[PDB]
Amino acid sequence: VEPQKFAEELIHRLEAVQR
Amino acid sequence: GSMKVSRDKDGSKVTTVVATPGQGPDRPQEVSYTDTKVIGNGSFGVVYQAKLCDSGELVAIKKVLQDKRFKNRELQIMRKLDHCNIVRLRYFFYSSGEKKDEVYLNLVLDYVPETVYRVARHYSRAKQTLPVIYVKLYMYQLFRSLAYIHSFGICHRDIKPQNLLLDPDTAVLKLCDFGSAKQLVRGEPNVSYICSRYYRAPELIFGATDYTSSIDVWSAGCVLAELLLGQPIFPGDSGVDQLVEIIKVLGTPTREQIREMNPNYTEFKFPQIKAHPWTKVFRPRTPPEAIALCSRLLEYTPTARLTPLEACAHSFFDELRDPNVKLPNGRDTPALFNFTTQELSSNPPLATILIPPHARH
Amino acid sequence: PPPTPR
Ligand SMILES: Nc1ncnc2c1ncn2[C@@H]1O[C@H](COP(=O)(O)OP(=O)(O)O)[C@@H](O)[C@H]1O
Ligand SMILES: [Cl-]
Ligand SMILES: [Mg+2]
Ligand SMILES: [Mg+2]
């Protein structure tokens, strides 16, 4: 599990829910 | 392993084995039991209920396969445990099973009929909330067991409602399932993919290998929130799913908080999501002190979370320290103040709060 | 989730 790949997915998800 | 199977006095099948007692030096003795029936089953093995022929007392027999692939410390950990809020290991013995020429480990434990999960599920499908008195009782006893195992440096690593056994009549809670438990040593790495979904600490999801016993406290905070809410607070199939739920409540962690969890993530630019106020997370009838306690357990920074002993002394459990408290069924509360020097070892002055004056007599 | 491999 690369930190880069994990953060990439998280950032994508957070942008979706961000007001 | 030698296992004499016979019948006695009623045609009832009786199983006789030579089992080693859980405590003290290894002095195995003949143990006979009957009325064997499966009460649990999974990929780990099988769990049977049985009745000891001598005392007539009910026991659970956890039969797990000796898997050489992973490390199992379950036996060695349970043998050194002795606490009123941890399920007792009466005996253990080895035998065969389904796999040909294979050896299984049998754990003979005290039988406890219910779990926190099953009790909580009743209230959920009844559209009711678990009375605060039980939330206090169950959480308090959970924290005592944690304070106990942590004093030995042992981390459970799988705290969740399904692992919290209940005797509803006496309202006594017993922590069980030590198949994931481990004695944490600073400087030695640990597996990150541990703890069950919904209850996994954020540092674990971030892939930390240098975590501490405080992950059990996070999980306990999840159990508390769940009991107040009527459902898991951080659901999700994957780690990212669960982390999004956490972030939607706590807000995006700061760089410093990220560093405390896992330094390898400090330089990523995560979107800044605002925290959702705890009073808005739970129903409007939720006790303020339950909300306060929960916010001190569910913290990003592991060192900021309360210790189990500190949690017991929290104002949320003040009611339990009242002389005139009784269970809704009419019985008195279980033993709650019989702390030992070992339990208090992390913080001895807390005894002033933990042991009320009416308990010292 | 399983513990650490041998
Ligand atoms: N001592 C016991 N008495 C009664 N039921 C038990 C006892 N121990 C475990 N159980 C039940 O059997 C289930 C499996 O036990 P557990 O130790 O958690 O197995 P696993 O390691 O596979 O999760 C538990 O969820 C619990 O409900
Ligand atoms: Cl936001
Ligand atoms: Mg379990
Ligand atoms: Mg297990």
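Chain A residue numbers are taken from Swiss-Prot; in order, the displayed residues are 383-401.
So this one's X-ray crystallography, 2.3 Å, going by the header.
Quick reminder: no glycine exception, Cβ is built from N, Cα and C everywhere.
Around the Cβ of A:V383 (mutagenesis position), 10 further Cβ atoms fall within 10 Å across all displayed protein chains. A:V383 to A appears in Swiss-Prot as a mutagenesis experiment; the accompanying note says: Loss of interaction with SIAH1. Decreased SIAH1-induced proteasome-mediated ubiquitin-dependent degradation of AXIN1. No effect on interaction with GSK3B.
In the three-state DSSP scheme, A:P385 (mutagenesis position) is classed as helix. Experimental mutagenesis at this site is recorded by Swiss-Prot as A:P385 to A, annotated: Loss of interaction with SIAH1. Decreased SIAH1-induced proteasome-mediated ubiquitin-dependent degradation of AXIN1. No effect on interaction with GSK3B.
Neighbour density for A:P385 (mutagenesis position): within 10 A of its CB lie 16 other CB atoms from the protein chains shown.
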